[PDB]
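What follows is a single structure, written as structure tokens, with notes after it.
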Amino acid sequence: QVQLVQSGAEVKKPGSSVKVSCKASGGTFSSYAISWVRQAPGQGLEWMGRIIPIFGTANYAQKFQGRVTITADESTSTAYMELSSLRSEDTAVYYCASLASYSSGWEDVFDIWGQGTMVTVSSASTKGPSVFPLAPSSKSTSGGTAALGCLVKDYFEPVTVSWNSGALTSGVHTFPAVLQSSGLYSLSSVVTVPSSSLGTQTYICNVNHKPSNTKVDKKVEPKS
Amino acid sequence: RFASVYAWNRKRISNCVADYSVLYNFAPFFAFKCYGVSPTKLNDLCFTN
Amino acid sequence: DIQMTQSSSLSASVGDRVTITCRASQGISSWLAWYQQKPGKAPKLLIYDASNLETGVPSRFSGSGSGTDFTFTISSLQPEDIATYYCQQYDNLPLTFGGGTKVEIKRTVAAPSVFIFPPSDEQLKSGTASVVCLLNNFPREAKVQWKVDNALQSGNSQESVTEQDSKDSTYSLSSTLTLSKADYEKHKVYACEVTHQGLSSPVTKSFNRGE
Amino acid sequence: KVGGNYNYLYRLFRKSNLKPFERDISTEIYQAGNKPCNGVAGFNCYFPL
């Protein structure tokens, strides 16, 4: 039995060096071989390199040599990965998987995979979000349904936007991660609710940002 | 001596015994590997020079 | 160098048969694998030899082909097939993967729920304005444009489309305009008109200075 | 494969000569004798494959 666990997420400046590793749990470090593969947002999987802890043989992709360095040991039983002079384009999630081509007539496929290490590059730092509600007009009601909005901007990166303390989930429209020119991200959630409830029933939108450990709750109100 | 890869020092060792079990296997020697012969057999197989 | 091309997006209903191929420039010596993967998650290996399935995957998944060609196949789709699949080459050391074919559970089309709301005073008093247009529960393609002061404008809003809804295979396009308070007060009417693969006309919704 | 194809391996040394049509599936590290070997070690306790 074999299973892998990777490190947590990381965030650093461009042009610096980022360090990441994966534990060679299960089986043994001698009967195990590790290989790193990149997956960029909007792209498939892409190879970074391979390392056999017991044989010590390592290699890289024809476009990441020097930029990427790979190392491993047995005292810790993990493959070390270091990416130097990282560009702003290096914002991606890196995977550490088992290299099956190491032993006994298997081939170069990955039977066991880790979770994933998200490495992001931006000029901003970890800080809380800015949140504000919507303000629809009464005549916006249509077909017994009305929209309610809750927006988040200037945040740095998971932001959980929930409605009615998370008790509402029908009709949830959410943004994917979109970054602004100032190096900051944004996320907004909008829901569809009965129109007759707007003004009669109380609804509230909440936001949470775990990295900075902060919460924001705001009340939405129509206006005319 | 032999602090450089260029002008490297060499030796021709002949007419004599070679107890690789004790020589070249002491503690200060950290690593040891071979090609074409396993050390345990090199302890036995011998040659001309 | 060796490369491949999967051939990119599919839609199928439970029960039907689907086939996908990843072409290449040089004959791969049957050294090709296929993975299952939710977009942005750790993949799961299904096929590692062209004609041998791994332990744990049912026989529902299958594959065929040899040499400079291959064809991955699902004998029958099921709701658990909401994910992308990646063709992988391992004939030589410079490992490369395919772009990833994505098959979506197929529930037929539906009209979108279109909506709008102007910005609140909290957004306005900060020197900026924003207007969110909405498309809910509708395939994926759509477009939003604006006609402030009755004239055409474009290139000032952020369009973002949500991943497929597993309940009805629909999508959701949530978009937002963002401009200055000066741009807000300059025009006498702010309007969003929504276009969509299915809609009767550009759905016009607008507001004025006060409201 | 250029700098690859590691899935093919062979045993360099063994505790004793293999019998006809024998097959040792295990890959336990050969013991050196002169020192205890529970983990990886040097001269004789190298990975047999």
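The first residue you see is number 1, and the count goes up from there.
Structure determined by electron microscopy, 3.3 Å.
Note: Cβ is positioned from N, Cα and C throughout, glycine not excepted.
In sequence order, B:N9 are the residues of the chain that are 6 or more apart from B:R1 (variant position) and have a CB within less than 8 Å of its CB. For the naturally occurring variant B:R1 to T (Swiss-Prot position 346), Swiss-Prot gives the following note: In strain: Omicron/BQ.1.1, Omicron/XBB.1.5, Omicron/EG.5.1.
Quoted from Swiss-Prot for the published natural variant B:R1 to K (Swiss-Prot position 346): In strain: Mu/B.1.621. DSSP assigns B:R1 (variant position) to coil, not to a helix or a strand.
Quoting Swiss-Prot on the natural variant B:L23 to I (Swiss-Prot position 368): In strain: Omicron/XBB.1.5, Omicron/EG.5.1. In the shown protein chains, 10 other C-beta atoms lie within 10 A of the C-beta of B:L23 (variant position).
Look at B:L23 (variant position): DSSP puts it in coil.
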